[PDB]
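A short write-up of the structure that comes next.
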Amino acid sequence: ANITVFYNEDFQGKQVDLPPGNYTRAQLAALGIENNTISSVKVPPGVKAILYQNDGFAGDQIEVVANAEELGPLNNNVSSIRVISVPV
Ligand SMILES: [Ca+2]
Ligand SMILES: [Ca+2]
């Protein structure tokens, strides 16, 4: 269903759920997710996310298909996100 993004690593701090969809920087902000703040993400079965360093779904990126306690180079550097349903 949804992925849950956290402000700090190891699933700590402020958290927000994101169902499938495309989210620009402004759309993330409207959902209470400040720019370049995500540090960890939970990804349950059936969904995946593509985190982008730039708004508009562009730039360096990372595809998460399972829980990620940390994001390496994209830590506090995500500006847009696409959450995608992967049925099985
Ligand atoms: Ca953070
Ligand atoms: Ca960014």
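Chain A is numbered as in Swiss-Prot; the shown residues are, in order, 2-89.
The header says X-ray crystallography, 1.8 Å.
Cβ coordinates are placed from backbone N, Cα and C, and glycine is handled just like the others.
Residues annotated as domain 'Beta/gamma crystallin 'Greek key' 1' in Swiss-Prot, with sequence analysis given as evidence: 2-46. Sequence-distant contacts of the domain 'Beta/gamma crystallin 'Greek key' 1' (2-46) (same chain, six or more residues past either end, CB-CB distance under 8 Å): 52, 56-58, 65-72, 75-86, 89.
With a cut-off of 8 Å between CB atoms and residues at least 6 apart in sequence, the same chain places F7, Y8, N9, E10, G14, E71, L72, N76, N77 near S40 (mutagenesis position), listed in sequence order. Taken from Swiss-Prot, the feature Ca(2+) 1 binding site applies to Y8, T38, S40, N77.
With a cut-off of 8 Å between CB atoms and residues at least 6 apart in sequence, the same chain places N37, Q54, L72 near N78 (Ca(2+) 2 binding site), listed in sequence order. What Swiss-Prot lists as Ca(2+) 2 binding site is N37, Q54, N78, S80.
One mutagenesis experiment catalogued in Swiss-Prot, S40 to R, is accompanied by this note: Suppresses completely calcium-binding.
Residues or ranges marked as domain 'Beta/gamma crystallin 'Greek key' 2' by Swiss-Prot: 48-86. Taking Cβ pairs closer than 8 Å, the domain 'Beta/gamma crystallin 'Greek key' 2' (48-86) reaches residues 2-4, 6, 10-12, 19-27, 29, 36-42 in its own chain, all 6 or more past its ends.
Of the chain residues outside the Ca(2+) 2 site list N37, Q54, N78, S80, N36, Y53, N55, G60, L75, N77, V79 have their Cβ within 8 Å of the site's Cβ mean position. Those residues of the chain, other than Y8, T38, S40, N77, with a C-beta within 8 angstroms of the mean position of the Ca(2+) 1 site C-beta atoms are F7, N9, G14, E35, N37, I39, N76.
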